[PDB]
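Here is the structure we will look at.
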Amino acid sequence: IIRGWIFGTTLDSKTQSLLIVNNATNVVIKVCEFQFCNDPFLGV
Amino acid sequence: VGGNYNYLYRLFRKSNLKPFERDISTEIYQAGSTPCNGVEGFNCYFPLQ
Amino acid sequence: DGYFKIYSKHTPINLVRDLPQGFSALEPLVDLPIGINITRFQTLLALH
Ligand SMILES: *[C@@H]1O[C@H](CO)[C@@H](O[C@@H]2O[C@H](CO)[C@@H](O)[C@H](O)[C@H]2NC(C)=O)[C@H](O)[C@H]1NC(C)=O
Ligand SMILES: *[C@@H]1O[C@H](CO)[C@@H](O)[C@H](O)[C@H]1NC(C)=O
């Protein structure tokens, strides 16, 4: 039920933000200028 | 001959960068008391040069 | 110092009402070279 975490400053596209997702058999760590939605969740 | 303009540098920022930290944001500096929320001019400068 | 360090540990537990009253030492996992000013964070949850 718990996949990963996001680490940022404003959690929008203005500044860069980290993001970790626990792939089923991998890891998807990426630090980009993500425009995070107000309710982040990983859907399957 | 044209003095390539693709090489830029941050001339304005609101703090001092920490070691090995990268800043890529392009928000307009609010230099003076003017809000500077959107557009530029007077006391609103584009951070990069 | 511009480095994001993650340590981790997995332990088998039985009483789940709270964290166990034991002693497990987390071991280093990653030392990623990421330069950002991390101030806030949020947890991801799977939504099937
Ligand atoms: C480190 O990141 C923090 C988080 O944004 C920055 O803190 C801001 O600092 C400015 C300084 O002018 C304050 O006006 C803001 O209120 C602060 N934001 C807060 C408290 O959420 C800080 O500037 C960053 N520093 C570097 C060197 O990147
Ligand atoms: C809720 O709904 C949409 C559906 O496309 C989802 O992608 C989006 O992240 C959510 N919208 C928000 C949090 O504003």
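Following Swiss-Prot, chain A residues are numbered 100-143, in order.
How was it done? The header gives electron microscopy, 3.1 Å.
Yeah, the Cβs are placed from backbone N, Cα and C, and that goes for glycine too.
Sequence-distant neighbours of A:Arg102 (variant position): residues of the same chain at least 6 apart with a C-beta under 8 Å from its C-beta are A:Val120, A:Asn121, A:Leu141. One natural variant catalogued in Swiss-Prot, A:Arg102 to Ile, is accompanied by this note: In strain: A23.1.
Here the residue is the original one, but Swiss-Prot notes a mutagenesis experiment at this spot, A:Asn121 to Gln: Partial loss of biliverdin affinity. The number of other Cβ atoms within 10 Å of the Cβ belonging to A:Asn121 (mutagenesis position), over all protein chains shown, comes to 16.
Natural variation at this site is recorded by Swiss-Prot as A:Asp138 to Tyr, annotated: In strain: Gamma/P.1. The Cβ neighbour count for A:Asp138 (variant position), using a 10 Å radius over every protein chain in view, is 7.
A:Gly142 (variant position) falls within a strand segment according to DSSP. Residues near A:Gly142 (variant position) in space but far in sequence (CB under 8 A, at least 6 apart, same chain): none are found. Recorded in Swiss-Prot as a natural variant, A:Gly142 to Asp carries the remark: In strain: Kappa/B.1.617.1, Omicron/BA.2, Omicron/BA.2.12.1, Omicron/BA.2.75, Omicron/BA.4, Omicron/BA.5, Omicron/BQ.1.1, Omicron/XBB.1.5, Omicron/EG.5.1.
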